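Engineer: Following this message is one structure expressed as structure tokens.
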Amino acid sequence: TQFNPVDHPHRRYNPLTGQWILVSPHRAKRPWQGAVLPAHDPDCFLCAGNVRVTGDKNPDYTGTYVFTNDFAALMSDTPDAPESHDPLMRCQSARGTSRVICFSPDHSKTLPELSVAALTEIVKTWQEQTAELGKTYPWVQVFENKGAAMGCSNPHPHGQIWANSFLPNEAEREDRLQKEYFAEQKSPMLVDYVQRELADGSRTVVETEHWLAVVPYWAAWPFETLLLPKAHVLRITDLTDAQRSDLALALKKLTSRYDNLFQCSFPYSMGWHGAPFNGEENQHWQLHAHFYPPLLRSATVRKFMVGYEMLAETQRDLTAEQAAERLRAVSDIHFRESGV
Amino acid sequence: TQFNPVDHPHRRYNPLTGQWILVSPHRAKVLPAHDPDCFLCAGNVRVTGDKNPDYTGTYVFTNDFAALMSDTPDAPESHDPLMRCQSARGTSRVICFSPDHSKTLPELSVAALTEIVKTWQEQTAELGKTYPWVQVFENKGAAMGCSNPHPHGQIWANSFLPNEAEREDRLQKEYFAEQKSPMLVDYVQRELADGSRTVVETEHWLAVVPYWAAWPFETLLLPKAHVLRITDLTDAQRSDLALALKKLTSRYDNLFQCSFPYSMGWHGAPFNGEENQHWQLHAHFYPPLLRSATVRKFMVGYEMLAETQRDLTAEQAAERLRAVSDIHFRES
Ligand SMILES: [Fe+3]
Ligand SMILES: [Fe+3]
Ligand SMILES: [Zn+2]
Ligand SMILES: [Zn+2]
């Protein structure tokens, strides 16, 4: 029999991590089975004008608001751990900080539900923070964890930003791998990849003037996406004001497609990867954002990345292509905003 | 101040994966024996209409929806640096632990557990004749997405070395090359002499919350002596691993007095025909609970985008595992 990945199992390589993903397409050929918050909450610790758990009061903010995590997992003055070469048990130093970013004072409006202007303000804030912390730390990680399924206790819409005095696992790896690719190809790995997907279209989910979001060829989560700018850009702080407002639009369309997929607020973990502030030639980088969502079949049926996946290799049944196709099928205007 | 990993955040290295773990210590200061409809119960028909025998001991059957098959055609060769795929064959089986639909591992007698070890050895020997990697595992608990409560494990064989295997293989090999002794053998002897991370210890086995553990109460179970695959255990090591397992899983359930979920699996030398003296058999247990029967750890956000992070240290986790009894609470 002749090989046809739409029918036959195989593994796909993720050039950003150097790992493979096992795909079992015959397992996803079964048809598909069927199937209100206040703008302000009195007890919400993230709400404007409320006191946090430590007693501090948030300001009467009108847009975004950033504050130092009251239980920061890292600090800036941590002493250095001693050096060691123990090939079995050894530790290194860890300094950094963590901040929380409320997207807007409206306790009930998630990203796909915010105006493009509000979202543009969010991008701004991400830039300012990345720009400020990068003055001191080489890796600044902006991210968001949304939804109870992702463990989020508090539903007020917000993200987080952690700064590290070191390049965390994912960052050093993508840094390294992108660098080799560039040393080898003379062009940035993700800039080229964008070209290829723009040309193909099978995994494309949102395309705007300056951005493209696709379910990557090597996606691990069912509806995982990769949002990248179409031009070479190293960090979020390097976007032009036009790419910036367009990113706002791209985000709104992407997350609206996610919510419309199951017509529910779509949980996920997302974040941005950009060049580290380590003072090196960072040409090889291409800024991008990953969105890793757990839902698989409905609002209640998700994917569990356990067992075989933890002990051996990530595996998926639904193809990245079928995923993208289901995502293209829905509208890119949030259901709550269209009323349909 | 003087650095003090007992109070100060730091990162610990995992030599088996070559990755770091960020630790922030400052932040941690009824079922019947048989079901008439159970697809895994003896004598019942499975979803496809096929019927299980009135089995005794373990029962192993080919997954009715296997994710891999033995004759999938090959993928075309390619060296594309951006979009490339590879072939994939194997098969998957399900291993019912015992005909008792309500008895989880910690609740089985040691004889019973010895029989599971035997099945694991047999399945591994058999599939290894055809596939280089055999992965025995167990996903237990609704929290791990397990639908059928009947106690059971799974075994998937693969025609290639999956990610974790390829990596452990390579790192153990490089270490063995550098040190002339297997990484995990030295590791075990090292912990056996410390005690700091020990959670279970028997004549032939040791279970510790590894130094680089990622999950809160994650453990690494392994033999004190050098053993390449599960098929290599002597019968004594074998009966001893049954006991070590009962003890470890019993402690896990006692921690919060509930049936503790987790995903666990065995890593041993691949059947690839090369010298694998660098290997050392071992099992990993990655449990999600963190503070109670209903409070778990979510591995997300920063962890998915940057790096694993934990507040409770491995030393604290092990101390908590040692503080309870190793006899299951229902058996107690
Ligand atoms: Fe990335
Ligand atoms: Fe391992
Ligand atoms: Zn709120
Ligand atoms: Zn049963």
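All chain A residue numbers match Swiss-Prot; in order, they span 2-36, 44-348.
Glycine too: its Cβ is placed from the backbone N, Cα and C atoms.
Okay, so Swiss-Prot annotates it like this:
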- A:28-31, A:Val61, A:77-78, A:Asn153, A:159-161, A:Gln168, A:311-312, A:316-317, A:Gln323: UDP-alpha-D-glucose binding site (BINDING)
- A:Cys52 to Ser: Decreases enzyme activity 3000-fold (MUTAGEN)
- A:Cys52, A:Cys55, A:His115, A:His164: Zn(2+) binding site (BINDING)
- A:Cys55 to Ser: Decreases enzyme activity 600-fold (MUTAGEN)
- A:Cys160 to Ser or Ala: Slight inhibition of enzymatic activity (MUTAGEN)
- A:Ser161 to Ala: 7000-fold reduction in specific activity (MUTAGEN)
- A:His164 to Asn: Decreases enzyme activity 10000-fold (MUTAGEN)
- A:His166 to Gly: Abolishes enzymatic activity (MUTAGEN)
- A:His166: active site, tele-UMP-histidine intermediate (ACT_SITE)
- A:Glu182 to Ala: Decreases enzyme activity by about 50%. Abolishes iron binding, but has no effect on zinc binding (MUTAGEN)
- A:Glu182, A:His281, A:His296, A:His298: Fe cation binding site (BINDING)
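Buried or exposed, and what's around them? Tell me for each listed feature.
Structural biologist: A:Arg31 (UDP-alpha-D-glucose binding site) falls within neither a helix nor a strand when secondary structure is assigned with DSSP, and so counts as coil. Around the Cβ of A:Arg31 (UDP-alpha-D-glucose binding site), the same chain contributes no residue under 8 angstroms that is 6 or more positions distant in sequence.
If you draw a 10 Å sphere around the CB of A:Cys52 (mutagenesis position), it holds 20 other CB atoms from the protein chains shown.
Under a cutoff of 8 A between CB atoms, and with a sequence separation of 6+ in the same chain, the neighbours of A:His115 (Zn(2+) binding site) are A:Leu45, A:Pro46, A:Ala47, A:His48, A:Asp49, A:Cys52, A:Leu54, A:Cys55, A:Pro163, A:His164, A:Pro165. Annotation note: A:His115 (Zn(2+) binding site) sits in a coil segment as assigned by DSSP.
Around the Cβ of A:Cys160 (mutagenesis position), the same chain contributes A:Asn153, A:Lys154, each under 8 angstroms and 6 or more positions distant in sequence.
Over all protein chains present, the Cβ of A:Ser161 (mutagenesis position) has 6 other Cβ atoms lying within 10 Å.
Mapped onto three states, the DSSP output places A:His164 (mutagenesis position) in coil. Neighbours of A:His164 (mutagenesis position), defined as other CB atoms within 10 A of its CB across all chains, total 24.
Sequence-distant neighbours of A:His166 (mutagenesis position) (same chain, 6+ residues apart, CB-CB distance under 8 A): A:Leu54, A:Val108, A:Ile109, A:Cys110, A:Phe111, A:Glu152.
Close to A:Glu182 (mutagenesis position) in the fold, though at least 6 residues off in sequence, lie A:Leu17, A:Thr18, A:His281, each with a CB less than 8 Å from its CB. Mapped onto three states, the DSSP output places A:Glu182 (mutagenesis position) in helix.
The DSSP secondary structure for A:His298 (Fe cation binding site) is strand.
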Engineer: Any idea what the Cα distance is from A:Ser161 (mutagenesis position) over to A:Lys311 (UDP-alpha-D-glucose binding site), rounded to a whole Å?
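Structural biologist: Spelling it out, the Cα of A:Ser161 (mutagenesis position) and the Cα of A:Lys311 (UDP-alpha-D-glucose binding site) are 20 Å apart.
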Engineer: Suppose the Zn(2+) site is A:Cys52, A:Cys55, A:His115, A:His164. Which further residues of the same chain have a Cβ inside 8 angstroms of that site's Cβ centroid?
Structural biologist: A:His48, A:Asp49, A:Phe53, A:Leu54, A:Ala56, A:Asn58, A:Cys110, A:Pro113, A:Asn162, A:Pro163
Engineer: Among the recorded positions (A:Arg28, A:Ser161, A:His164, A:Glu182, A:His296, A:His298), which are close to chain B, meaning C-beta separation under 8 angstroms?
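Structural biologist: Cβ contacts with chain B under 8 Å: A:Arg28, A:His298.
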Engineer: Whole-number Å only: compute the distance from the Cα of A:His298 (Fe cation binding site) to the Cα of A:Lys311 (UDP-alpha-D-glucose binding site).
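Structural biologist: Cα to Cα, A:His298 (Fe cation binding site) and A:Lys311 (UDP-alpha-D-glucose binding site) are separated by 17 Å.
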Engineer: Tell me the Cβ contacts of A:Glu317 (UDP-alpha-D-glucose binding site) under 8 Å, same chain only and six or more apart in sequence, or just say none.
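Structural biologist: A:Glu317 (UDP-alpha-D-glucose binding site) has long-range Cβ partners A:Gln323.
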Engineer: If I restrict to non-local contacts, at least six residues apart, and a C-beta distance under 8 angstroms, what lies near A:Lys311 (UDP-alpha-D-glucose binding site) in its own chain?
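Structural biologist: Set apart from A:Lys311 (UDP-alpha-D-glucose binding site) by at least 6 residues yet with Cβ under 8 Å, we have A:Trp229, A:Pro230, A:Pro302, A:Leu303, A:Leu304, A:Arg324.
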Engineer: Identify which of the following recorded positions, namely A:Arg28, A:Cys55, A:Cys160, place a Cβ less than 6 Å away from any atom of ligand 1, and list them by sequence position.
Structural biologist: none
